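Worksheet: the structure to be examined is printed underneath.
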Amino acid sequence: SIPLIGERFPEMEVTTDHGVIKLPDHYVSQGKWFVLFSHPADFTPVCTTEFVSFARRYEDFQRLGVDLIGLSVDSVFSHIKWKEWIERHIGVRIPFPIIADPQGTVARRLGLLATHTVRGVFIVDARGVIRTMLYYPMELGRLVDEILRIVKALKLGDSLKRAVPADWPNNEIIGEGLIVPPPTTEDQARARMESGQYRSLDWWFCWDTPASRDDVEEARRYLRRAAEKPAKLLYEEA
Amino acid sequence: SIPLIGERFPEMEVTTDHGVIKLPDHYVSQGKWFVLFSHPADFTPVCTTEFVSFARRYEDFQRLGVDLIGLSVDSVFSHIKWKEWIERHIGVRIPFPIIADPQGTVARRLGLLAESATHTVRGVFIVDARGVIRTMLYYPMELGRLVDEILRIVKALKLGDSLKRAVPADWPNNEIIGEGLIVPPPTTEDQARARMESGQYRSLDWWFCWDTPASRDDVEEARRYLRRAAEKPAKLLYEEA
Amino acid sequence: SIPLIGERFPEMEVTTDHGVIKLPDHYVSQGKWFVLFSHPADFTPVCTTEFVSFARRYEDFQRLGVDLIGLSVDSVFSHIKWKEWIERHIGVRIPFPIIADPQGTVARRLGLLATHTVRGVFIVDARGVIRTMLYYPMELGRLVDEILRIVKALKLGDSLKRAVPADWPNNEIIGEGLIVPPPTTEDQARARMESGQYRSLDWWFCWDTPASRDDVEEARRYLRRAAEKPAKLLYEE
Amino acid sequence: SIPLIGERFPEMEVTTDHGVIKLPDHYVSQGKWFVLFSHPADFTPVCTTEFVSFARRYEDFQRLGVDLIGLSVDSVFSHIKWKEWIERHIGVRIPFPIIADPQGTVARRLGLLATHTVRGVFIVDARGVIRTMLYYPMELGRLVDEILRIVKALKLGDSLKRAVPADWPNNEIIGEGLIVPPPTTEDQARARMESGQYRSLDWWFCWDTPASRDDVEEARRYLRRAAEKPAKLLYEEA
Amino acid sequence: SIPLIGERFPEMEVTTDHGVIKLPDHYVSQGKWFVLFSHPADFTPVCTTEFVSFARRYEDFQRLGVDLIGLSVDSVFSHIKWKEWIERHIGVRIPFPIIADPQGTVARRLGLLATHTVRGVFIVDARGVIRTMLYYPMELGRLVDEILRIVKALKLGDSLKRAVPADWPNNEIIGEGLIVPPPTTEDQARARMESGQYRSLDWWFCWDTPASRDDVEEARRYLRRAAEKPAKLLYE
Amino acid sequence: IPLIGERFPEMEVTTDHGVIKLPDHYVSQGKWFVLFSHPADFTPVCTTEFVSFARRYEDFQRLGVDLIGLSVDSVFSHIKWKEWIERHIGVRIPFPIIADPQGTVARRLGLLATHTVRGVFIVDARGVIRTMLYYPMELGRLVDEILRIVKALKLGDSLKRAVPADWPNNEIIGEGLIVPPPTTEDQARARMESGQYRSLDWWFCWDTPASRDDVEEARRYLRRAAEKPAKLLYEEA
Amino acid sequence: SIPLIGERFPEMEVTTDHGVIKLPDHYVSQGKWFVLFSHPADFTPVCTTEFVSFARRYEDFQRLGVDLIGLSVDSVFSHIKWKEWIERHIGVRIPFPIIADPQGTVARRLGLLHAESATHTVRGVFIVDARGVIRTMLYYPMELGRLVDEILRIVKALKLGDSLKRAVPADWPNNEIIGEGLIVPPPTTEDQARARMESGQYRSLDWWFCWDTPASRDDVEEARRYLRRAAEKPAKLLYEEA
Amino acid sequence: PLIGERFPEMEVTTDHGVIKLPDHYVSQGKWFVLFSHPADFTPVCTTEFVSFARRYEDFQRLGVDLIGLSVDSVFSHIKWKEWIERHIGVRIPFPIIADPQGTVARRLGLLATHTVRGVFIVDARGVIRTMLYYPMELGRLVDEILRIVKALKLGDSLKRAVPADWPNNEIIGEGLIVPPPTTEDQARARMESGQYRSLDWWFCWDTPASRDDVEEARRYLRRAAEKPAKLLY
C-alpha cells in the first residue's frame, strides 16, 4: 500500500550507515528536501551505477537544498563494504547515507514490497510532503538529471505560484513559459480575460515568463548533460 | 492500493472516445506495448501540453510498437470537445484514445484516487506486450512530464528483453560504461567462478559484467530522444496560431 | 437510498462554477428555496435544452424566491466551457451555478447512483427540507413549467395552511379552490360541520377559495406557456 | 432503498379490490404499460381529487396502452367503501384497481416508508422496467396530464430511437423536434457531420422531426387540457 | 413475542380517532383500568358486532372504572367513517377511541403479527400491569360479558386478597366463595389448620365468603345478560 | 408463543396416561383437543377448574373434543393429586395431564417464575391452533365459554360462516351467522343484487343456517354458567 | 459444568417448604455445615426411604453441627403433601427443609441437569462446610438408595481432620494399616522431611507416611457406631409398625 | 461426565501397558471401577491402594476389574508399588494410569491437582452408573463401593430399585422396590393384583434376592465396622 502525492512522508525511525535518523523530521528540521531511492540488493551493477550517478551530481542536489538517502534490503555491514568497493574499484566516494533494511520493514511500510519490487524514488519537499514518485524496474537505470529537473521545476512552481508545462523549459507550445493556475469560477475566468496581464489561448490556459534566465538555463543544463556523450568513461581510468 | 511492478495489468473494460476496449487484451492481441497516462480533468492547461507532447512524439512510439491511451475524470463527450479545441487552437490532432472515467472507477481500481481528490489522479503506466506493468511514474498535477524519458524507458526495456541485459543509469550515456549493457549477475558461486573464467565480458567484478551488443542505430535512437528533450524548440506553437 | 420527502437535505460541501458552497446552508441563510437538478454528463443535448429552459424561466423562479442549482458528473472546467457553448451557439446565458461532481460523490450521497441513473429534481424549502423529488430518464426532458407550478402551489399551501388539489388551479371538482387539511379527531370532524365555515362534500372533504386572483392566474400562466407553440424557435436566429 | 430507474419492477403478489394480481407480470402478459401511484390513506381529500383526475383520463391511458393501479395503506373493504363514496357524491366512477396494503409491506418493498411519505408515481413499460418516478408530497396534488405526456414522449422515443427535448413538443430551441442520440466515439461524430442528414448545432446536438402530425397534436392536447380551466365543475351538481 | 401476564404494558405513543395518547400512561394517570381489543380491518361484520356489544356495555365498564380502547389496522379517516356508518345504520354511537395502526406498528409491538392474525384482548390494571389476555379468531365474535366478569373478579381479588374459583360466583364446589391464597411453608400450613377460621377441604384449599351480596349479584347479572336471548333486535 | 392459524408445535410429552405425540395423538383420532396449563399441583384454583372440566367431559365428547391438562410437576404428583380430588370431592378426573418437570413443554409453548404457566390452547382436528386464552393464576376459567368457542368454530367451519359477538344472543342479529364479506368490487355487486341474504351493507350480510339444535346447545352452556348451583360439592362430601 | 471440591458453594436463593433462604449464607452465618441432597421427583419410593433414613439420623447430624436440606424437581405444595404422607403412613416426621425446584433452575446451576428431558440425573449429594465450601460430592443413581451412615462418617472424619490438622486414612477408624490413626499431612520440602525423621514425634513408615492417635475415644467409637448401624439388621421394621 | 452417559472413548497408558477405555472391559463383559489420585508417594492414596488390594478377590467375584489414576509418570507408579510391596508387604495387582499433563483427568472433569479425585463406577456396557468425589484429606470406604456394584447387579437382574441402607433398610429391610407405575391404569392394576407388599401404589416391594446375595452385601458393611485384629504396621 504505497503513499500518495500530497500525503506526508510516513513517520519512521531508520538505521543508516551514517547512523539512526527519524524521517522526514531529520530533513524537515533542516529545511531541506530529500530524495529517497530504493534498491533490491547490495553488490548489484544497476544499483551501483545509480549510486555513482547520484554521487557525480551530489553538489547539484546540495545546491538545490536536496539531501540524498538510499534504501537497500541488506545489513549495515554490507552497505559499508559496498561503498568501500565503489570508492576503490570505480574511484567515486559515495557521500550520502543508505538505510539498512533487514526484514524489509522499511520497504514494507513504503509499499515497495520478492525483494525485486524494492525500487522507486520518493521526492519529498521541505514540509515533509511526498511530491513525486518514480518506479523504474530493477533491469533499468534511472535518469538522475530528470530527478534534478523535477526538484528544480517544483521549487519554481512553488515560489512563483505557477504550474509547470510538459518538457519545461523546452515546451513545444510555450517553451520556458510558466502556466498560471486556471480559474475555478465563472467570475475569475471573465476577470482573467479582461485584465490582459497574461498570454493566453483560452481562460483556462494562461502563461508568462516570470522565471529568471538563470533558473531556466539551470533547468536546461540537466537535460543538456543527460543527452551529452561522456568524455572518458570511468571503467577506463580505473 | 496500486499494482506493483512485475505484476500483470488489472483486467478491466474501459470506455474511450474510440469505442469500448478491454485492457490489457486490446494491445496484447496486437503484440503491442501501451503507455497509459492519467489526468485530473479535461480543459486543464498542464494536461493539454502533455497531450501535445505525446501527439508530437506519436510516430516515435509507433515505430517501437507502443500505443498511447489517456485517462481523465470526465465524460466521453467532454473528451472529444477537448480534443476538438486542441486541434483548432494549437493546430495539433490528438490521435490516441482517452478513457472516459466518470465515477473514477478505473482510477480507483488502479489506485489513483478518498473523495475530493482527482488531484492525485495522475501517474504513468508503462505496460509490455505480455500485459505486465514495467514502469510507473507519478508526477504531480503542477508538473508536466518529460515525455522523451518514457521513450527512453521503452527502448531500453525492449533492448533489455531482446538482448537479455540490464540497463545502466543514464543509458546510453552512463558515466562508467557508456552505451554498454549489464549482464545479469551470477546467483551462484559456480556461475560466478565460470563467468570470471570465461573472460567473454568486460568485468569490474564477478557481479559487474557488461558488453556492447546494441547496434549503432539502437543507441543513436536513444540519444535522439534525450537530445530532443534538451533542445529548445525552434519556433513555438503558440506563435504559429 | 434516496433522502425522502420530509427529511432535511443532506448536509454537504460542494464545488460549483461559482465557488464552494455548503448545502442546504447557503440557501437557508438567504431564506430561499432551491431546485437541484442532476445530469449524467456535459455536452449532452437533452440536458442542454433543459439548461436553456431553466434560464428562460429564471425570473419566474426569482419572483418566487427560488434559486436554481445544477448537478453534473464532470469537472468544473467542462461546466464553464459547456455554458460558453450555450451562450455562443444558442445565445442564451446560463445564470445559475452547477455542481462539479467528478468521481460522483454528491450523486452517490444523493443516491442518484452507471452514470445513466444520475437524474433528479430536488425541491427544497427555506427551512432546508426536501418537499418534492422528480426522477426523469435521460431520454426525456423535464417540463420545467410544472416545477414552477409545484413551488408556487406548495408556497401557497404553507402560508394559507391548505392542501392543493390535483391539476390545480384547473381541478375538475373544485377548480381554483384549495383543500382544508382533514380532521383527525371526532371532535374536529363535528366542529367542522357545525361551523358552516367551508364548502363541503364531507367532513374530510372541505375547501375554500383563499388564494388571490394573482396567485391563481400566475399558476395558470405556467401551464399555458407549457401548452403554447412557441412563435419561432431559437435554432433559427 | 428504492428501485432505481431502468431497473425491473420488483416481483411481488398484491391484493387489489379487483382481486389478486402478480406485479408486474399481469400487465407484461398483455404487453401493457402501467402507472402505479401510491397514497397515504383512504378518505383523504387530495387523493380523491387525484382518483377523479385519473378517472376522467381513463380512455386516454387505454389508447396509449397504459393501465392504472393505485396504492393506499388501508384495507380492501375500506377501499371499496371509498370508491363507493366517490360515485355516490362526485358522480365519477373509479375503474382502476387499488392495492390494499395494510402493514405497508408493498410500500416498504418499494421504499416508500408516519405514512405521510407514501406518495409516488411509477411509470413502467410493457417490459416491466421502471421508466419514471414522481414524488409529490401529500399536500400537493399531481398534474395527471404530465404523466400522459411522459408516456407518449417515452413511447415515441423508444419506437423512433430518439431522445425527447425539454418541454416537448414546445421546446424553445428545436420545437416538436426530437434529439438523435449523441455519438460516443470520434468516428461516430465525424460520420454524423459529413452525412448532413440532420439539422444541427454541434456533433453532439443533432435532431429531426420524425413524429407524425397526430402524435404531436395528441401531446399538445394533454398540455392544453392541463392549461385550460374546466367549464362545469363536478362539485356544483350535488 | 407477545407481552406476558404480570408484565407491564409496553410503553408507546399511539394515534387514535380521539387524538394522540401514550399507553398505558393515559389510563394510569386517571387511575383507571383499560381493555384493549384488536381488529384486522375496518368495515368488517364481526368487528362491528363487537363494537356495538362493547358500546351497549359501556356504562357497565365505566362503573367498574374500566376504559375501553380499540385497535384496527387502518387509517384514522376510515375509523371515523366506520363509526359514522354504525351510528347511522345500527343507531348505536360508538363512544370509545380506536387506535389507528397503519404499518401495523402497534400490532407488531404487541406481537399480534398476514393481518388476519390481528386479534387479541388485553386487560390492564390501573398500575399499568397486564392481567389477562384473550385471543379469539377473527371468524368468532367475543363474549363481552366475560371480560366484565374477569375484571370484576380481579378487582375483588385484589381488594379482598383472595383467589377466584372456576365459574365464579357459580362454582360447583364452593359457590360464590373465594379462595384464601395457599400456604407456602409448613408453619403457615399448620397455623391455617390450627386456626380453623376458614371453611376447609385441605390445608391448601380454604375459602370463605367475603364478597358482598351486591358484588355477587352484579357478577350473575353479566352472565344472566350473556345467557338470555335479547328482546328486540337492533337490525329491525 | 405460537399464534392463531399456526400449527401446534410437534412434540413428545409424558402424561399420566402415557407418552403421546402432540398434536399427532389427537389428529390421528380426528379430534379437537383443549390444552389447559396450571402453575403447580395441589393448588386450589386449578383444582376447581379440573373439577369444572370433568363435570363437562360429556359435553366435550359430544363435540369430538378431548381435554388435556398441563402442570409443572411430576407424574407421580399428578396421580396423587387426582386421588385427592376423587376422595375428597368425589369427582373423577378422566383426562390426561402432561407431566412438565423442568418446564420444557411450558417453555416451548411460551408459558414461561412458573406463575405465568397458564393458557388454554384450543386446537382443531387438523392440528391448527384456533383460539388462545390466558387467565391469571388468581382467576378461575369459565369452562362453558370454551364450550361456546368450539361449537361456534365447528358451526362456522361447516356452514362457511362467521360468528358475531355474544352469539347466539347477539344484540343486532340474534342467532344469525355472518356471511364472510366480499373482497372484490364484483363480489360486492353480485351480493346486493342476489338478495339471498339479509343485509345492512354489502360487507354486512347474514342468514340463519344453524339448526335449532345447534343454537339451543350453544345457549345451554351460557345458561348453565349463569345458573346458581343447586347443592354444592363440598357439602356432598 | 458442575462445581468441584474446594470451590465455594454457588450463591443462590432457593424456595423451600420452610421459606426462602440464601445458600450457603443461611448456614454459614450459623456456623453449620449442610448436606444438600437431590431427588428427581416427589412420591417416589427410593427417595422416600432416603428421606426416612436421613430423618432418623437427624439427631446425629445436629450433634455434629450439620444441617440437612433436600432438593426435588416438584412444587412446594407437592413437597408438603409428600411430607404429610410420610408422617401419616410411616409414622416418621421429616424435619429438614426441601427445596422446590420447578423449571429445574437450581438443579441446572448445580449441574444436576445438563441436557434435556432428564430429571433422572438429579441425584447428587453436596457436603458443604461452615465456610460455605464444597467438601464432598456423591452421585448415586436413582435406582440405588444412598448409605446415610457413610455421610455421617465423612462429616465426622472431616471435622476431626480440620481441627487436628490431620488427613483421614482409608476405612477409618478401621484402617488395615494404622487402625484409628490419623495421617500427618506429608512434607512438601526437602528439609521438612529431614526434620520429621529427626523429630521422632510420629509413628512412621516413611517421611511422607507419618501418623499419631490424637482422636478421642468418644470420637472413634461414635464413628464406629455409625458403621454398626449401617451393618446391623434393624430390629422391628417400619412397615411392620405402620 | 454424568450418570447414564457412556464412558468417554480414550486410550490411556498404564503401568501394565496401553489400554482402551471403556472397550478393554466392555469386550470382557466386565465392570470397572476407576479411582483417581492427586499424587504418588502420598499416605491417604496409599491406604486406599491397600484397601482396594485386600479386597481384590471380592471385586473379581463381582466381575469387577479395578484401575487407578494418578498425575505422575509411569516410572513413578512402579516405584510407588515397589515401596508398598516392600514396606507394607501387600502386592498391588491392579493397573494405575500414568497421567502426566493431567490429560485424562482433564477429559474426566477432574480439573490445582487437589481436585484430582473421584471414583467412576462403570458397568459391562460402558455406562457410568455411580460417581464418588471424596476430598484428598479423607480416605474412601471401599466396602461401600462393593455394596454399590453388588446392589446395581441385583437391581439390573431382578428389575428392582434398591432402598436406602440396603440390605438394612429401616422400612422394608432387605426388601427390593418395584419401579413405580407411570400411568393411572398401571397404578390401578398394581393395587388390584396383590403380588407385592405395599404402602402405596408407588411404594411396592418384595424379597426376590437370595439369602446369599443379601448376606454377601451385609458382609461388606460388617467388615467396614469391624475393628481390625493385627494392624499391618
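Quick note: numbers on chain D are straight from Swiss-Prot, i.e. 4-116, 121-245, in order.
Heads up, header says this was done by X-ray crystallography, 2.6 Å.
Every residue, even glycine, has its Cβ placed from backbone N, Cα and C.
Some features that Swiss-Prot has for this protein:
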type     : residues    : note
ACT_SITE : D:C50       : active site, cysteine sulfenic acid (-SOH) intermediate
BINDING  : D:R126      : substrate binding site
MUTAGEN  : D:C50 to S  : Abolishes enzyme activity
MUTAGEN  : D:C213 to S : Abolishes enzyme activity
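Sequence features annotated in Swiss-Prot and their locations in the structure.
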residue : record                 : DSSP (3 states)
D:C50   : mutagenesis position   : helix
D:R126  : substrate binding site : coil
D:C213  : mutagenesis position   : strand
### Query
Same-chain residues six or more away whose CB lies under 8 A from the CB of the residue listed as 'substrate binding site'?
D:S41, D:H42, D:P43, D:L115, D:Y142, D:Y143, D:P144, D:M145
### Query
What is the interatomic distance between the Cα atoms of D:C50 (mutagenesis position) and D:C213 (mutagenesis position), given in whole Å?
42
#### Entry: C-beta crowding around D:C50 (mutagenesis position), within 10 angstroms
24
### Summary
When the recorded positions D:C50, D:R126, D:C213 are screened for a C-beta under 8 angstroms from chain G, what remains is none
### Query
Looking at Cβ-Cβ distances, which residues of the chain lie under 8 angstroms from D:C213 (mutagenesis position) while being 6 or more apart from it?
D:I186, D:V187, D:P189, D:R199, D:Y205, D:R206, D:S207
